[PDB]
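Engineer: Take this structure, written in structure tokens, and hold onto it; I'll ask about it next.
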Amino acid sequence: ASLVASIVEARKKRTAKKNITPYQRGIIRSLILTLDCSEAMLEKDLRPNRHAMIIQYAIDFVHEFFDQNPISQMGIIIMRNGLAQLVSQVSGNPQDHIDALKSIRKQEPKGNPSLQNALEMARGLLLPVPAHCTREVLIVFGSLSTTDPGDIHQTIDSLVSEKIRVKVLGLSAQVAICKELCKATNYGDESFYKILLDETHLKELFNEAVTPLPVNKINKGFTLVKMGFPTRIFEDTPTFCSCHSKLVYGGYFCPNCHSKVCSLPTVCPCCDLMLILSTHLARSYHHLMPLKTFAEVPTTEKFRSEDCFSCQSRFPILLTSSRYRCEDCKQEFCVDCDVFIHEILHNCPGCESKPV
Amino acid sequence: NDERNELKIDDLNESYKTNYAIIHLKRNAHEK
Amino acid sequence: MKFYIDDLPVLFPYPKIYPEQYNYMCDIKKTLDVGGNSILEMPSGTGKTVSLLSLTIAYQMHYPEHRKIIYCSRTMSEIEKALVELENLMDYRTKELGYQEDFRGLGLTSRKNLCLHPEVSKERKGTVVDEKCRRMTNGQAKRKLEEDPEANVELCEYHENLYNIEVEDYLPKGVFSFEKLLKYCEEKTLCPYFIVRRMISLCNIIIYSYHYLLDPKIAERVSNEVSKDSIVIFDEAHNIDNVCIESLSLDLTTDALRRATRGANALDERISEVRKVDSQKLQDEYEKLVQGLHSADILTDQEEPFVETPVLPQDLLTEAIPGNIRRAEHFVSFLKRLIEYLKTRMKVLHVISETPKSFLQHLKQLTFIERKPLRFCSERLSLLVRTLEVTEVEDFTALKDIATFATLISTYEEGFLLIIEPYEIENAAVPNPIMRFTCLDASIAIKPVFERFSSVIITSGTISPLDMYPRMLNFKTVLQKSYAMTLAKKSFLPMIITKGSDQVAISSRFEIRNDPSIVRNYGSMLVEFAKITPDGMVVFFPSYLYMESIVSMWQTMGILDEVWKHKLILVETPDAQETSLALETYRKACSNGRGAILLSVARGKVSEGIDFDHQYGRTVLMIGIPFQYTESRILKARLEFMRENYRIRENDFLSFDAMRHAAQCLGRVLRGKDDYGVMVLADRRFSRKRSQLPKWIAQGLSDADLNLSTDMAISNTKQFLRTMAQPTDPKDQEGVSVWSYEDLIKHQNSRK
Ligand code: SF4
Ligand SMILES: [Zn+2]
Ligand SMILES: [Zn+2]
Ligand SMILES: [Zn+2]
Ligand SMILES: [Zn+2]
């Protein structure tokens, strides 16, 4: 019954996963991550303290974010002494943001938070962003009160007019203004305001924000963006880089001005042209053609083979059949592959193998 | 106008419905 | 939605409905069809007013009888909420039936709340507003203007403009709230107060406060126009007895009598002046008095009597004037010596309580005033003043109080008591004698209402126990039941705290209000909760004096400085306008995330109609049981009357009275089922009152929460708030707490 208890719970966990449709998502993102560093974040509800754990998870989030969003940009803001302090400008270099976050980890948080100051700073940082990018703001709020110099409601109206999207992660309880901010700014959706219940749930919440947010039907900004694919060149002698002005062995050559760049993806320092490899675009295709989920086969019918199609793991005979089939190709898979096929891979081997 | 919205019971109104757009991607291209 | 009852189709203004609302509607329909009175206790977290309007409006529009609806609330603010809900419901009906049906609905209030005159609406007292309006609307100015246009007397364009149009065309068909009514009348220069009062006989549903139904002074004029078979609803009637008692109560001070002699002397001087120049008016009035006419036959419908009838219409004598006070001079002398007897009775040195009969006998002894002439004091005065051309009545205002006392003491003899105290304030350098006329029986004022109207519905959010109200008020109910909300997940956490973090017992007994340990223990509770409460916090104190003393102690200790760091502090004040601004600031602070804490009085103005749904209220801190001041002569006499007559124990009533107020405040936090909040009762004496709380609140109070400490309370509150912040599972409430149209049909099938 204990194993069956997992299965019935698994079926309930699979109930939400059943409804999957290819919703349009904005791959080009421009995220502004806001952190709360106030007196309320000195509590011990999160070990060792909220400030330490949040910073530690922020480092992990940065790594994951740039891993699945190679052509996006991020900016870091913190709240301190009732003011918003900029610590990282919008940039495509994951190392610069990580270094900035590490430095912040030392100073002790103090003072009160100010949403209006943080929102206003985020509003200005996203002003010089193309219209094809999705402007998003992620806030890690821990305080139950906000001290602002002006009217927060006016800022909320401005954010909606600027088509910015706000996600807020709370620590203790729901704040009415935060709920309004996450609702009025998301076309009335109320699922963008999440309050954690433990340390483990926080990791999932951070991981969820990595994926691009679906776009609204009435919000259309379709356009073509000019991109370039530079060719890597190997040089015998070091040469000055056009981005940092330092001697480096080799760098990718822009096909529009031949200027060299240390690393990709980055905006060309000469023609202001985005340099991206073909692999970077390939990293986001799984969000446009997501692999359809697998449905377990009832034990009443007869199974095809005793071994897994993909990993050759012998199916445990033992009640409920531990087999999941693909509707497109109708090939049974073990429980292990389905997790690996939907988290690591994004293509069904059975469908590819079938000839047409 | 503003007072009317406050006095109404939101919980009894129709649940918010998502209005996200769907995309179907056709796949075809010329050979190298 | 639009579902069906046994034979009555009802249109709900929402696509969804709670199980309680449908059960509430079914019981109401049964009572209306069967006849009689009933007492229904519906939870505050479920739509009550909307359910009442939906069913009752459909009932009047479907059955051939087309019985009218009378809605009685406790405060003017509640009338606005009811009208707004009515407008929303009627809009839904107009959109589903395809046309605007013949329907009229208006709210009622005093001139102060509906006066548009640029010079008369700027007054801080309602009595002055009434006097000015009567001067411009009595008709003396109009009659004087007709005779001689040169007269400087002015008119009211709003009142004058109404004569052009007929009564049926004052307002277009539909429902007009106060906010909408003023805007429509301002654009046409009309008086909303006169428009409403002249259309009561034409309104399908009429909404007014309890004072307009139970107080004989103002109820008689309004009651004379309403129908006899109309539906009567008593919403939030858990404190109706206080209104009933205050209607037939009066207080006389030394200053009131001192101001009465000056008015009486002025009245005599005015009579002498009129006697010299214009004596025909007195003779004309005297001739009618000899005939046997009264104020009703003499005064026109346009004008109002100077002294409002202080007794019920059924207790007024229909015989002619006795003859002693038939003449102006004789009546003035009668009035003058009556004042002296009151003055000489204010020199007592110890509290004396006597029945009206004993007072009358002593009055008949020292002087020679009989009972019958005393009963006509108010009626006679209104006639004399009206005929005296008293355009300015500032001097005679005090005489109204004496006339009211004379007509009250000489009319009722059972259930009334007369209290004379040598110390109005026990802590006073100089004694301040006071004469109080108190009404002990609470059913005297409401007896005519329960007899004139066949069907009456009494509903409130915290009316419990239901058995006592029929005992206190002499009436019988066909059914009396209370509903329990079927909430899928716990939405409110009621807790009782008996001791502080140091395990020291905490109580709000007045004798120990100045205790460093209790004051600190309560202060620690306030600070600790304010740290976890997200946006709003309402704090209710047993009495305003208790709040003043304890708040001042906190200021000296330094508790407030710590509270200021987290939330803004707003405090209720005796001034009504200042308190209203505080609520506006408190609501603004909670909406913008600044966070605010409101300190109020459980028996104050806030608790009698102000709501804190969602953000404006997330935690209720009841600082002590709101016990009444036991060492009160008025209260002690009231308790004795109930014990001897209704066999109600003194302790039981006192506990019931205190709990009915504590529960009242608790129900002002939940709107719908998506609303949540933590209710903490901070007193060691709440531990044994669980059985006395409302059923829907008691069911939510666990056995482990009956006696908690401050530290344990915070831990539970933090856990509860965290739990309520998660996305609710829709399947957990698809058909167990909220019903769609399909689910409602299923319930009607299984039940049948
Ligand atoms: S008639 Fe109406 S507007 Fe004119 S003074 Fe009286 S209440 Fe005010
Ligand atoms: Zn470089
Ligand atoms: Zn270039
Ligand atoms: Zn496998
Ligand atoms: Zn497949």
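The header says electron microscopy, 3.4 Å.
Every residue, even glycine, has its Cβ placed from backbone N, Cα and C.
Feature table excerpt (Swiss-Prot):
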type: BINDING; residues: C:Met42, C:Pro43, C:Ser44, C:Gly45, C:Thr46, C:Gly47, C:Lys48, C:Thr49; note: ATP binding site
type: BINDING; residues: C:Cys115, C:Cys133, C:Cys156, C:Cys191; note: [4Fe-4S] cluster binding site
type: DOMAIN; residues: C:7-285; note: domain 'Helicase ATP-binding'
type: MUTAGEN; residues: C:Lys48 to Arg or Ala; note: Loss of ATPase and DNA helicase activities but not ssDNA-binding or ATP-binding, impaired removal of pyrimidine dimers. Loss of RNA:DNA helicase. Extremely UV-sensitive
type: MUTAGEN; residues: C:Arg111 to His; note: Intermediate level of UV-sensitivity
type: MUTAGEN; residues: C:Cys115 to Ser; note: Extremely UV-sensitive
type: MUTAGEN; residues: C:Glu236 to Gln; note: Loss of 5'-3' helicase activity of TFIIH, transcription still occurs, has no effect on DNA translocase activity
type: MUTAGEN; residues: C:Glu236 to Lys; note: In rad3-1; abnormal sensitivity to UV irradiation, defective excision of damaged DNA bases
type: MUTAGEN; residues: C:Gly461 to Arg; note: In rad3-2; abnormal sensitivity to UV irradiation, defective excision of damaged DNA bases
Engineer: For the ATP site (C:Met42, C:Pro43, C:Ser44, C:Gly45, C:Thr46, C:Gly47, C:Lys48, C:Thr49), what does the 8 A shell look like? I mean other same-chain residues with CB within 8 A of the CB centroid.
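Structural biologist: After dropping the recorded site residues, what remains is C:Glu20, C:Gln21, C:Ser51, C:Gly461.
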Engineer: What recorded positions in C:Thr46, C:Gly47, C:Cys156, C:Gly461 place CB under 6 Å from ligand 1?
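Structural biologist: Only C:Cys156 qualify.
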Engineer: Starting from the Cα of C:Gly45 (ATP binding site), work out which of the recorded positions (C:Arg111, C:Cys115, C:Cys156, C:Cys191, C:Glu236, C:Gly461) are within 10 Å.
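Structural biologist: Cα within 10 Å of C:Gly45 (ATP binding site): C:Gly461.
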Engineer: Can you name the binding-site residues among C:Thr46, C:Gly47, C:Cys133 whose Cβ is less than 8 Å from some Cβ in chain B?
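Structural biologist: Among the binding-site residues C:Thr46, C:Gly47, C:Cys133, the ones whose Cβ sits under 8 Å from a Cβ of chain B are C:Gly47.
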Engineer: Rounded to the nearest angstrom, how far is the Cα of C:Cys115 (mutagenesis position) from the Cα of C:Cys191 ([4Fe-4S] cluster binding site)?
Structural biologist: 7
Engineer: Calculate the distance in Å between the alpha carbons (Cα) of C:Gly47 (ATP binding site) and C:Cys133 ([4Fe-4S] cluster binding site), and round it to a whole number.
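Structural biologist: Each residue's Cα considered, C:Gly47 (ATP binding site) and C:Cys133 ([4Fe-4S] cluster binding site) end up 39 Å apart.
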Engineer: Out of C:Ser44, C:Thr46, C:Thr49, give me whichever of these binding-site residues has the highest number of other Cβ atoms within 10 Å.
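Structural biologist: When each Cβ's neighbours within 10 Å are tallied, C:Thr46 tops the list.
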Engineer: Compare the Cα of C:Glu236 (mutagenesis position) against each of the recorded positions C:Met42, C:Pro43, C:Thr49, C:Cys115, C:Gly461 and report the nearest.
Structural biologist: C:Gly461
Engineer: What Cα-Cα separation, expressed in whole Å, is found between C:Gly461 (mutagenesis position) and C:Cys133 ([4Fe-4S] cluster binding site)?
Structural biologist: 38
Engineer: Listed recorded positions are C:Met42, C:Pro43, C:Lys48, C:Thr49, C:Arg111, C:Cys115; which of them have CA atoms within 10 A of the CA of C:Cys133 ([4Fe-4S] cluster binding site)?
Structural biologist: C:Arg111, C:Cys115
Engineer: Count the other Cβ atoms sitting within 10 Å of the Cβ of C:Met42 (ATP binding site), across every protein chain shown.
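Structural biologist: The Cβ of C:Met42 (ATP binding site) has 26 Cβ neighbours within 10 Å.
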Engineer: Have a look around C:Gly461 (mutagenesis position) and count the other CB atoms within 10 A of its CB, chains all included.
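Structural biologist: Result for C:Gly461 (mutagenesis position): 24 other Cβ atoms within 10 Å.
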Engineer: Excluding C:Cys115, C:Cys133, C:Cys156, C:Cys191 themselves, which residues in that chain have a Cβ inside 8 Å of the centre of the Cβ atoms defining the [4Fe-4S] cluster site?
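Structural biologist: In sequence order, the nearby non-listed residues are C:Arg111, C:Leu116, C:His117, C:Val120, C:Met136, C:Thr137, C:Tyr158, C:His159, C:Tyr193, C:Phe194.
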Engineer: Rounded to the nearest angstrom, how far is the Cα of C:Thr49 (ATP binding site) from the Cα of C:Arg111 (mutagenesis position)?
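Structural biologist: If we compare the Cα positions of C:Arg111 (mutagenesis position) and C:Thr49 (ATP binding site), the gap is 26 Å.
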Engineer: When the Cα of C:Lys48 (mutagenesis position) is compared with the Cα of each of the recorded positions C:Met42, C:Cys115, C:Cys156, which one is closest?
Structural biologist: C:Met42
Engineer: What does the structure give for the C-alpha distance between C:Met42 (ATP binding site) and C:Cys115 (mutagenesis position)? Integer Å is fine.
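Structural biologist: Answer for this pair: 36 Å between alpha carbons.
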Engineer: Reported as an integer number of Å, what is the Cα distance between C:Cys156 ([4Fe-4S] cluster binding site) and C:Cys115 (mutagenesis position)?
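Structural biologist: Pair distance, Cα basis, whole Å: 11 Å.
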